[PDB]
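See below for the structure under consideration.
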Amino acid sequence: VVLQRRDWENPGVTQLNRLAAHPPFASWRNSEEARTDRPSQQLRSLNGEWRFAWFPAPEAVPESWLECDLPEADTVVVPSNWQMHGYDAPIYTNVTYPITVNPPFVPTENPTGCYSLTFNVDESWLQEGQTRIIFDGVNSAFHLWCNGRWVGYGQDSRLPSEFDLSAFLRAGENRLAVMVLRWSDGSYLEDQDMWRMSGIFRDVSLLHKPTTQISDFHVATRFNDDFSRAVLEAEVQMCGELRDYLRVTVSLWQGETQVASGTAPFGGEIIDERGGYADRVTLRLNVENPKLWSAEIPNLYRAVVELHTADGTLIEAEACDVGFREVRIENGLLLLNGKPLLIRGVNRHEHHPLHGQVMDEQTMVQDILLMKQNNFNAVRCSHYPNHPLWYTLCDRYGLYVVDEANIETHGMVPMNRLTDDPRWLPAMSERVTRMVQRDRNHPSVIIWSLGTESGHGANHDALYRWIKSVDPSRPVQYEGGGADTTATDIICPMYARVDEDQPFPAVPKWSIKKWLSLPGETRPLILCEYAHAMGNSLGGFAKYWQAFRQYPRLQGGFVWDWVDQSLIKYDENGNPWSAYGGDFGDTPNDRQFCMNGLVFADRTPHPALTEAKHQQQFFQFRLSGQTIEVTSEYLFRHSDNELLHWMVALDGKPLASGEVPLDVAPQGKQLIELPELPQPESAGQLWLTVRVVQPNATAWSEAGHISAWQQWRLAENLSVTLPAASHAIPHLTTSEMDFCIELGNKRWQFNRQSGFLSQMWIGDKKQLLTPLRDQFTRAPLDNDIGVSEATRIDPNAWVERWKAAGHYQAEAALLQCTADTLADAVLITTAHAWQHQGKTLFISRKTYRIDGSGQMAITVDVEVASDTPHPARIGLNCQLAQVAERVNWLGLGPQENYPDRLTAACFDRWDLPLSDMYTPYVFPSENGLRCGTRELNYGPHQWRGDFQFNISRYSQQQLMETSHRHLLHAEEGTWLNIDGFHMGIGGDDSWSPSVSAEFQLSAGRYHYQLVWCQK
Amino acid sequence: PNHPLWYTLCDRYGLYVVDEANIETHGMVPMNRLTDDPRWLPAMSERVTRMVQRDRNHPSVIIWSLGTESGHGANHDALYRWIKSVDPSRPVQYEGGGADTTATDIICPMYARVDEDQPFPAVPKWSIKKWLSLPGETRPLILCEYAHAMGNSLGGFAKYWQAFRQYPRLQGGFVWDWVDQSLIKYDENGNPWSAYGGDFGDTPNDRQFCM
Amino acid sequence: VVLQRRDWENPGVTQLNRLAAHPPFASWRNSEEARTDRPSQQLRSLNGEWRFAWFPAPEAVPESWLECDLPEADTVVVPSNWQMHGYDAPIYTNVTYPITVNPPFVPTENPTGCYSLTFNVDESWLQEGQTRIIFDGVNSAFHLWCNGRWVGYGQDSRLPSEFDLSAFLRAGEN
Ligand SMILES: O=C1O[C@H](CO)[C@H](O)[C@H](O)[C@H]1O
Ligand SMILES: [Mg+2]
Ligand SMILES: [Mg+2]
Ligand SMILES: [Mg+2]
Ligand code: NA
Ligand code: NA
Ligand code: NA
Ligand code: NA
Ligand code: NA
């Protein structure tokens, strides 16, 4: 009947014989083991080596497989995605469905994973009680057999499917057969922008419960006005035979101390004309001065739920961690424990570069640590319920969680075609209701989400109300249909900009500041997605945080996103490389658009992470005279693990430093008076830097962890002393093709046909491999290219405007090249025009002054045609012959920083290996820029001025021609790009121009000056 | 939902209609055991949604009902909101769980009395005059059932109508009910007689309570 | 698979292959007929004399009934309640369910009404367009076959269940 019914092409069948959803169970038979959360003899893992065979369709599966192991099958580890063992290709598509849109049907060619396990069951498990199997995650649908007999069927890839195996099992050896389908009608609700994989990718377990059992329990905590008193309310349900001797005890523990306890027989209050629930009981425990849970101090208690007889014989115990906290929206503000939150959030998919969508504790812990170390306090489960351990870890480490139903129908036209259809209400309801039933006792979950990108349909309204009715403790949000529909308690837009309206028809994205005050609007605004961190991105991040801090009802947002969804492939030599869309033969695909993370797949930070850390700081600073004002943004905790280190330096040379303990109340202020600083012995700019340091290790950070910093310019003494007059006078030599200048062991050559410096000599060793030429282009960033889908060739994108205007094609045309001998110098004057098909794009006018001290002063004045698209940069580039080990600069750093992403960078003297001056974005682009640089040192060379630079073994040309970072090859010398000016990188989104007007190079006329010398 | 012709005739002759979903779980213990269970939401939703989809163009239909005697479950709230979203032109009413829950736009009690309170635990039937002015209450009151017309009955009918006329927000009600549910049986001579519960060998039965 | 699935003991299955619900249709091919609400040639009634047999359970239904009229069956008027034709007793109960309260299960002794009809369809309906069958009320659940082939299943006693018969119909007797 299984092949005949085709349950995987019927949205009215989402399960068969599946048990009811419930909070995490372990069926402890000892209360102390429940209290301490130790392992339970009644909960076994079936994880490990299973048997697996791949088939192109369920019709290709032999009947013998149900009762006997296939000899051709392989032994594979479970949990796994079968794409990660190479049985078929993972597919990366964003919006467009990986299957033809013909609901409820899927392709007849539907990859089928046949899993099986031969395993033991002890006789004691079968002599009494109930033995069930739990599949925490099967993608996307499956039938289950046990000992050759059909058990049931399940859909929804991201929540546990449980089945009663009591009547199916024998003492001794037993065999499970699991037929997993890659595609089902469930897939229509699973159109997340991620790799499309399949298999048994989450834990498999066996759970033994007694016949008379705890079948459900809900924990609620309510508070008085000042949170000095709480009532813990615990509703407990049983299954089995009802009896007068039955009792439930809920006890609450803080460490080894029992704080409160209540005991009652079964039988709820009368609720209607037919009485009440005889199979339910509600316990109420008073708790004076509860320790409150927050992401700042994750105070937890332990609730133990004992099912027992009147005289104390235990039947079973369940338990959970309890966090006493209230979440409510009042007067337009989201309040936690009566205080308005500021969400420093990030979206986090479950992704591993080797294991695919299988999650392990180590990876989860690594993520949480990195998130907290970088000043995140919140996470969004984009876009499905997570591995169950995730919530336990967020409970214990302290992160706010948006728990989100596994519903996305992005690729439908229009987006709400299914979600407005009552025929799809049952499938949708189970994704929402079974999530709430599983996760409702986790304190870390503060907000429910109805899913993502599924338009706004009547089904959303129905399910919104269901949650509000079933769990009044948490707000419900949902972004679809314009982010402010009747199905959301919070205005939760994606990539709405700070000041700029994007007034799309029907679903406009208003400036977030504007959105709050639209006539009749009163709700809080928290972006469910913002600051798209794809490649070289997070330009404009500081603008969001300034607005968040200024506007009470702007309460933050969740960055998109945490980790690049790249996957490891191996080349012919067996060396690993990072792969994206299309690299597995998957087609259609959306290329690099799966890589939007603040960290690489292996959790190495992108440069943008530090910009997020700095903007998300919990301490704010002001300077007035000798006084630093420190303001705490903590809502609950005092600064009891913080000291302020301060340092004053003169152009990188340390002058004075000290330490002061921080003693700041939540939302409080502390004034720190700096000692009288000694006056500088020379010219230059004094800089004050402050860092907040955590002396002690925490659960989430090491001793000496830096949590916050800030810099200010102090006194400046401009240099008024002229350089010591030189005896020597540089000599000019003139040929038809060159102007050469010589001074001691130094020589400069200017090509009279090109008009550029073609060579320089130290001794008589050549310094250049390529001439020093103007550059007005950059290897395009992902933000420059501006595509969310591989098929789109968008004329509006920056890269396309540059290409169409001929910026990449423009050839320098020489207008002037003259040489004059001065009293103590040689002056070379040049002028070039860059034209494309008769149009003058740019004019560059330069002077090079070479004096007797060996310094070459370059003055550059550029004209940019007002009607050409604003250029990516205004600078010079050359390939140096030198390959040196180190780069030393006085400027902003140490990490990569761009004009609209430089707030985290500090001004100082930095020294790094050359390789650190390149950022290995998996899709190569312009990278490694450092701004506000007054001095750069590389080998024998020094450049001085006020410029931005990048320095690497890769030319802009190679970077723009190369699609993968592992395909890059170090070129002969060192490519140097020195920019007078450089365009913003943007990032408000990555599929439309996102660079703010103040960071575009639109001034028309540009001036910069550089001194090049040998040190 | 009735035979489709009923709505056509009510349109043309002129009667106001409460169109009601085919959902009643009276015999459950407690009454909301199914209607508060998410497993039964799909079956319940089709009884509501497919009614609205059929009858939403009939002018005679002025109010939707979520069914009767099924307590008050979270499934009622979901479906209440579904209707309000899909068809804002008609109020939604539902009596279960005490006649004034979050799943009803109209206080719609059954057999609430004019002056006399019946303060049952959980689901009290207040005096209708008193019900209207309970703290915070602002909704209209229309009894979905009153004046049980069983046998020699309708004593005190005038008392309802005096109150309906005096109180603006007491906007009437629906008598229980129109027609006796008696069935024709025939005796030895082939003479017809009116039969009720039990007269077909049906057991358990509730006798004349169908009339 | 019909007897094996027991769709009538599963609240997750309320229908199979049932068409979307909609307001009353008549598919007029003349605008003046639509305006005046006169009969439509495209809306036929199948009310009248049908064949009927009673069984104590669906397991008792002979497989031959799918493709051939039962000789022991009676000719009855439809629409009708079969209790009113004396096939079994109507039950009057108020609150207490007529069956043991054990959701989603019903008694094994489940009175089964086997209705059948032989009918002709005019030629032009076979060549073009979509032909559906509408059951305005069936109490309480039913499976449907057309020319021996299974069509679908429906619940809810008080709303129409509609099924596309286009791929099932043939020239002559159906
Ligand atoms: O709006 C979105 O933009 C992201 C683009 O990377 C990603 O597709 C998210 O899943 C989606 O919610
Ligand atoms: Mg299905
Ligand atoms: Mg999407
Ligand atoms: Mg059913
Ligand atoms: Na704010
Ligand atoms: Na993406
Ligand atoms: Na590139
Ligand atoms: Na009145
Ligand atoms: Na009655």
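Chain A is numbered as in Swiss-Prot; the shown residues are, in order, 10-1024.
Going by what the header records, the deposited coordinates were determined by X-ray crystallography, 2.0 Å.
Just so you know, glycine gets a Cβ as well, placed from its N, Cα and C.
A:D202 to E or N appears in Swiss-Prot as a mutagenesis experiment; the accompanying note says: Causes a significant decrease in binding affinity in the absence of monovalent cations or in the presence of potassium ions, but only a moderate decrease in the presence of sodium ions. Annotation note: A:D202 (mutagenesis position) sits in a coil segment as assigned by DSSP.
Residues annotated as Na(+) binding site in Swiss-Prot: A:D202, A:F602, A:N605. Spatially close to A:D202 (mutagenesis position) yet at least six residues away along the chain are A:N103, A:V104, A:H419, A:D599, A:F602, A:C603, judged by Cβ distances under 8 angstroms.
DSSP gives A:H392 (mutagenesis position) a coil state; it is part of no helix or strand. For A:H392 (mutagenesis position), applying a Cβ distance below 8 Å and a minimum sequence separation of six or more within one chain yields A:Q201, A:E413, A:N415, A:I416, A:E417, A:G460, A:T461, A:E462. Recorded in Swiss-Prot as a mutagenesis result, A:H392 to E, F or K carries the remark: Essentially inactive unless very rapid purification. Causes very large destabilizations of the transition state.
Annotation note: A:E417 (Mg(2+) 1 binding site) sits in a strand segment as assigned by DSSP. Swiss-Prot lists A:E417, A:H419, A:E462 with the feature Mg(2+) 1 binding site.
Swiss-Prot documents A:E538 to Q as a published mutagenesis change and attaches the note 10000-fold decrease in the beta-galactosidase activity. Taking the Cβ of A:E538 (mutagenesis position) as reference, residues of its chain lying under 8 Å away and at least six apart in sequence are, in sequence order, A:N356, A:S391, A:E488, A:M503, A:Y504, A:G566, A:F567, A:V568, A:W569, A:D570. Reduced to three states, the DSSP call for A:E538 (mutagenesis position) is strand.
The annotation active site, nucleophile is assigned in Swiss-Prot to A:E538.
In this view, A:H541 (mutagenesis position) is surrounded by 24 other Cβ atoms within 10 Å of its Cβ, with every protein chain counted. Listed in Swiss-Prot as a mutagenesis experiment, A:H541 to E, F or N is described as follows: Poorly reactive with galactosyl substrates. Less stable to heat than wild-type.
DSSP classifies A:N598 (Mg(2+) 2 binding site) as coil under the three-state reduction. Around A:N598 (Mg(2+) 2 binding site), the C-beta neighbours below 8 angstroms that are at least 6 residues distant in the chain are A:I100, A:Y101, A:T102, A:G590, A:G591, A:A799. Summarising the annotation, Swiss-Prot assigns Mg(2+) 2 binding site to A:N598 and lists experimental evidence as the type of evidence.
Under its mutagenesis entries, Swiss-Prot includes A:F602 to A with the note: Decreases the stability of the loop 794-804.
Cβ neighbour count for A:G795 (mutagenesis position): 22 (other Cβ atoms within 10 Å of its Cβ, all protein chains included). One mutagenesis experiment catalogued in Swiss-Prot, A:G795 to A, is accompanied by this note: It forces the apoenzyme to adopt the closed rather than the open conformation. Reduces the binding affinity.
Within its own chain, A:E798 (mutagenesis position) has A:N103, A:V104, A:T105, A:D599, A:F602 as residues 6 or more apart in sequence whose C-beta sits under 8 angstroms from its own. Classification of A:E798 (mutagenesis position) by DSSP places it in coil, neither helical nor stranded. For the mutagenesis of A:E798 to D or Q, Swiss-Prot gives this note: Small increase of the catalytic efficiency, when the sodium concentration increases. The structure shown keeps the original residue.
Under mutagenesis, Swiss-Prot gives A:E798 to A or L with this note: The catalytic efficiency is not increased, when the sodium concentration increases.
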*In three-state terms from DSSP, label A:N605 (Na(+) binding site) for me.*
coil
*Given recorded positions A:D202, A:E462, A:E538, A:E798, which are under 8 Å from chain B when comparing Cβ atoms?*
none
*asked:* At 10 angstroms around each C-beta, which of the binding-site residues A:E417, A:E462 has the fewest other C-beta atoms nearby?
replied: A:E462
*asked:* I need the neighbours of the Na(+) site defined by A:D202, A:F602, A:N605. Which other residues of that chain put their C-beta within 8 angstroms of the C-beta centroid, in sequence order?
replied: A:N103, A:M203, A:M543, A:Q574, A:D599, A:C603, A:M604, A:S797
*When the Cβ positions of the recorded positions A:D202, A:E417, A:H419, A:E538, A:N605, A:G795 are compared with the atoms of ligand 1, which fall under 6 Å?*
A:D202, A:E538, A:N605
*Among A:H419, A:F602, A:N605, the one of these recorded positions whose Cβ has the fewest neighbouring Cβ atoms within 10 Å*: A:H419
_Output field, Mg(2+) 1 shell: CB within 8 Å of site CB centroid, site A:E417, A:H419, A:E462 dropped_ = A:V104, A:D200, A:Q201, A:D202, A:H392, A:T418, A:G420, A:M424, A:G460, A:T461, A:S463
*asked:* Can you give me the Cα-Cα distance between A:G795 (mutagenesis position) and A:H541 (mutagenesis position) in Å, rounded to a whole number?
replied: 11
*asked:* To the nearest Å, how far is the Cα of A:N605 (Na(+) binding site) from the Cα of A:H541 (mutagenesis position)?
replied: 7
_Among A:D202, A:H392, A:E538, A:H541, A:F602, A:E798, the mutagenesis positions whose C-beta sits under 6 Å from ligand 3_ = A:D202
